[PDB]
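The structure appears right after this line, and notes come after that.
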Amino acid sequence: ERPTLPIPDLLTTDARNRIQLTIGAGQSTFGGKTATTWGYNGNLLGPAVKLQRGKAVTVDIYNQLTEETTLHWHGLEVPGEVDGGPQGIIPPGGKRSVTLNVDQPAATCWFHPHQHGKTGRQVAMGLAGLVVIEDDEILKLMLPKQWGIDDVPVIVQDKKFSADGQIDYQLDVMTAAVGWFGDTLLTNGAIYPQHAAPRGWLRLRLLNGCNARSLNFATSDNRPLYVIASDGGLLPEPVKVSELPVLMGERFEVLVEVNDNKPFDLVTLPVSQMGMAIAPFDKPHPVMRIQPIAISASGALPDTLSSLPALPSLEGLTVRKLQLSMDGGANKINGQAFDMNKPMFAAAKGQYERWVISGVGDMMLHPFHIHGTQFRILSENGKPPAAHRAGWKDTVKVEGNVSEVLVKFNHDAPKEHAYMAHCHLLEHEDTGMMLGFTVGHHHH
Ligand SMILES: [Cu+2]
Ligand SMILES: [Cu+2]
């Protein structure tokens, strides 16, 4: 029998308003073969940290790895000080406590290491967790909300394992250029698991947690997916799609119908991306089996989900140009491999800016991620974004063309705890396709 889909623990504050995350190495089993793996509160992956908008919490982070790491909250609008980029080193055995004061809409964000030059490796070893942000608005909506029953996180990741069963990761020249990818697909750490889903609506919180592999979700019998949310939260209304491309580090929440008899698979369809159509990803590849069950179901598909603000006039907005490049081993932005002691520029706090990110000059896929914000895509690789990508995003496709995003940073980031903007193809990031920027002013 297929293993059941592991469900990350939905982790809330304790009585002292704290959350403990312990980073550790342990063992996992894949295809009957044990492997050393890393996890948060466990041997692999991590919990779903549940936060409420407007309610500050403290997170105590205990690094019990023998090596240093950082803990970055991907998609969270937080000050640079708690952003957990490459300057937020947690030494081995170290502890760091951060205050998260969430001030953004309900969304599924995530967290992962951001160690300079080792982000790819540390994610590959198993470290990743989720952040479930709720607010008053979403809780009014009657969406499926039984965690691990009809509201299910789906963290999809490939890994490359050596013949000894261990995770095989080396940042060699090939891996640096094309990315780290493998022939084994995991769904919350499990190979082709099954999920028992109540008849009615099933909500999947999809995260592409791969280092380098882009995905394209569909169902085996071509029943539609109704996209209800993107990286930064709810769409205004559901967007019905037959397939759903998801770039590295992107989240989408979809609703899918479950009718009593027919089990079906969520699958990923072959993508046009260097390395990624190699077997077994040359064909539609199962991600997980949905098995209908006859237990109580908590939700439906609302006709309207939220509001999206109108895009503002662009006149007078600061424009920033970011040129991605790959000059062999050296991956760069504006002709510079990432320099931790030199932020490329100082962004304004609380002001819309237009950032123009170009991948002209190479044909590789660069999902470009900007810390400290949820932005609106104005142009995605030469076209206005698709309906389901037109809301709140922290990632924009850059692939041989030019993208334009409308960003606003609500929180300070000084030069000592700067925000990152980078390609989220982790091997590019680690080999220099990243820049630091500050937001606001600062005086100590
Ligand atoms: Cu991030
Ligand atoms: Cu890239």
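Just so you know, the numbers here start at 1 and follow the chain as drawn.
For all residues, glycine too, the Cβ spot is worked out from N, Cα and C.
According to Swiss-Prot, the protein carries these features:
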type	residues	note
BINDING	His72, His369	Cu cation 1 binding site
BINDING	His74, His112, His424	Cu cation 2 binding site
BINDING	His366, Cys423, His428	Cu cation 4 binding site
DOMAIN	198-263	domain 'Plastocyanin-like 2'
MUTAGEN	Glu77 to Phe (Swiss-Prot position 106)	Increases oxidase activity with ABTS as substrate
MUTAGEN	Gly275 to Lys (Swiss-Prot position 304)	Retains 20% of cuprous oxidase activity. Increases oxidase activity with ABTS as substrate. Shows dramatic conformational changes in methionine-rich helix and the relative regulatory loop
MUTAGEN	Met326 to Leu (Swiss-Prot position 355)	Almost loss of oxidase activity with 2,6-DMP as substrate. Loss of the copper tolerance phenotype
MUTAGEN	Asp362 to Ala (Swiss-Prot position 439)	Decrease in oxidase activity with 2,6-DMP as substrate
MUTAGEN	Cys423 to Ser (Swiss-Prot position 500)	Loss of cuprous oxidase activity
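Recorded features from Swiss-Prot, shown on the structure.
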{"residue": "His72", "record": "Cu cation 1 binding site", "DSSP class": "strand"}
{"residue": "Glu77", "record": "mutagenesis position", "DSSP class": "coil"}
{"residue": "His112", "record": "Cu cation 2 binding site", "DSSP class": "strand"}
{"residue": "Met326", "record": "mutagenesis position", "DSSP class": "strand"}
{"residue": "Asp362", "record": "mutagenesis position", "DSSP class": "coil"}
{"residue": "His369", "record": "Cu cation 1 binding site", "DSSP class": "strand"}
{"residue": "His424", "record": "Cu cation 2 binding site", "DSSP class": "coil"}
10 Å Cα neighbourhood of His74 (Cu cation 2 binding site): matching recorded positions from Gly275, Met326, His366, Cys423, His428: none
Of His72, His366, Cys423, recorded positions neighbouring ligand 2, Cβ under 6 A: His366, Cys423
Recorded positions clustered about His112 (Cu cation 2 binding site) [Cα within 10 Å; pool: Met326, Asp362, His369, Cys423, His428]: none
Sequence-ordered recorded positions from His74, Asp362, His428 with Cβ under 6 Å of an atom of ligand 1: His74
Sequence-distant neighbours of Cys423 (mutagenesis position) in its chain (C-beta under 8 A, six or more apart): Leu324, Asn331, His366, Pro367, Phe368, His369, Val398, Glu429, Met433, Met434
Lowest local Cβ density among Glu77, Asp362, which the record lists as mutagenesis positions, within 10 Å: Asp362
Binding-site residues (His72, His74, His366, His369, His424), the one with most neighbouring Cβ atoms at 10 Å: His366
